[PDB]
Number of protein chains: 2
Amino acid sequence: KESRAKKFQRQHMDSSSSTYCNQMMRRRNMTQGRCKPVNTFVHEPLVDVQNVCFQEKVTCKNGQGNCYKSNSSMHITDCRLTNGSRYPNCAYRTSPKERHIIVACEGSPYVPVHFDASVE
Amino acid sequence: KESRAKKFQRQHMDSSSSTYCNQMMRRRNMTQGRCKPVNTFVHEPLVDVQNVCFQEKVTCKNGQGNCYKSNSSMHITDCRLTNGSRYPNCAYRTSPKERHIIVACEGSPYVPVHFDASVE
Ligand code: NA
């Protein structure tokens, strides 16, 4: 009753991750008052990301503040607003990647406070 | 009232991926009667995976049938059962990766029917 092809779908396909940005940009309030054009989410334990503040210091994109690059590449997702989107209708392409992340850190305790960029 | 650090958490952290395999292995029935020890899920449009049947032919892992390797590397997730797990409680480590996928295809229409392996 279950075809080989359907069973391959059931066992190895999950294209639904495509829905992730639309869901999360909204849930996390980056579509209040404006559609945030780009955003990156990091899928790692908080602690691991926090530790980056004590890894390789580098120059922030704009030359301002103190930035740090992850020793390891990390799982992230880039969300990009579609060209067609107009507030209050915010749709996003979801792009999973493995990349080193660059964060800006400050304060006491010294912790991440901006996502600067990612890198191959 | 929202600290810069909390805002970074809200805008760029999502550590919840670590439970993906536990959820999906269950939802897709690979924890009925047994804990399936390993499994891979592909996060790409179905169509893009189907098109692999028309990309580079290669030898299947066990030398049997017709297998094909993706031109591009694709977003996937490997699930590995933990050594401690015992049916009916199946816990999995979730490992996102970018890899070329190798599928076996057959039939008319010619479509994927087994996940053979992945490759760097
Ligand atoms: Na699809």
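Heads up, chain A uses Swiss-Prot numbers, so what you see runs 29-42, 48-153.
Quick reminder: no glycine exception, Cβ is built from N, Cα and C everywhere.
Taken verbatim from Swiss-Prot:
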BINDING   A:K35, A:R38, A:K69, A:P70, A:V71, A:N72, A:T73, A:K94, A:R113  substrate binding site
ACT_SITE  A:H40  active site, proton acceptor
MUTAGEN   A:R67 to D  Substantially decreases binding affinity for RNH1 but maintains high conformational stability; when associated with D-95, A-116, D-117 and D-119
MUTAGEN   A:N95 to D  Substantially decreases binding affinity for RNH1 but maintains high conformational stability; when associated with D-67, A-116, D-117 and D-119
MUTAGEN   A:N116 to A  Substantially decreases binding affinity for RNH1 but maintains high conformational stability; when associated with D-67, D-95, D-117 and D-119
MUTAGEN   A:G117 to D  Substantially decreases binding affinity for RNH1 but maintains high conformational stability; when associated with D-67, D-95, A-116 and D-119
MUTAGEN   A:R119 to D  Substantially decreases binding affinity for RNH1 but maintains high conformational stability; when associated with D-67, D-95, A-116 and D-117
ACT_SITE  A:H147  active site, proton donor
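Note on the recorded positions A:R113, A:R119: the fewest other CB atoms within 10 A surround the CB of A:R119.
Among the recorded positions listed (A:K69, A:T73, A:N116, A:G117), A:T73 has its Cα nearest to the Cα of A:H147 (active site, proton donor). With a 10 A radius on its CB, A:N116 (mutagenesis position) counts 7 other CB atoms from all the protein chains. In sequence order, the recorded positions near chain B, meaning those of A:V71, A:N95, A:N116, A:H147 whose CB lies under 8 Å from a CB of that chain, are A:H147. Note: A:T73 (substrate binding site) has non-local neighbours A:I109, A:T110, A:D111, A:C112, A:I134, A:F148, A:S151, i.e. same-chain residues 6+ apart with C-beta under 8 A of its own C-beta. Cβ contacts within 10 Å of the residue listed as 'active site, proton donor', excluding its own Cβ and spanning all protein chains shown: 20. Spacing of A:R119 (mutagenesis position) relative to A:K35 (substrate binding site) is 39 Å (Cα to Cα, whole number). Counting in whole angstrom, A:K35 (substrate binding site) lies 36 from A:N116 (mutagenesis position) by their C-alpha atoms.
Site extent for substrate: among the recorded binding residues A:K35, A:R38, A:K69, A:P70, A:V71, A:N72, A:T73, A:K94, A:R113, the largest C-alpha separation is 47 Å.
Cβ neighbour counts within 10 Å, taken over all protein chains shown, single out A:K69 as the most crowded of the binding-site residues A:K35, A:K69. Mapped onto three states, the DSSP output places the residue listed as 'active site, proton acceptor' in helix. A:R67 (mutagenesis position) sits 14 Å from A:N116 (mutagenesis position), taking the Cα positions as reference. Under DSSP, A:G117 (mutagenesis position) is assigned to coil, being neither helix nor strand in the three-state scheme. A straight line from the CA of A:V71 (substrate binding site) to the CA of A:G117 (mutagenesis position) spans 14 Å.
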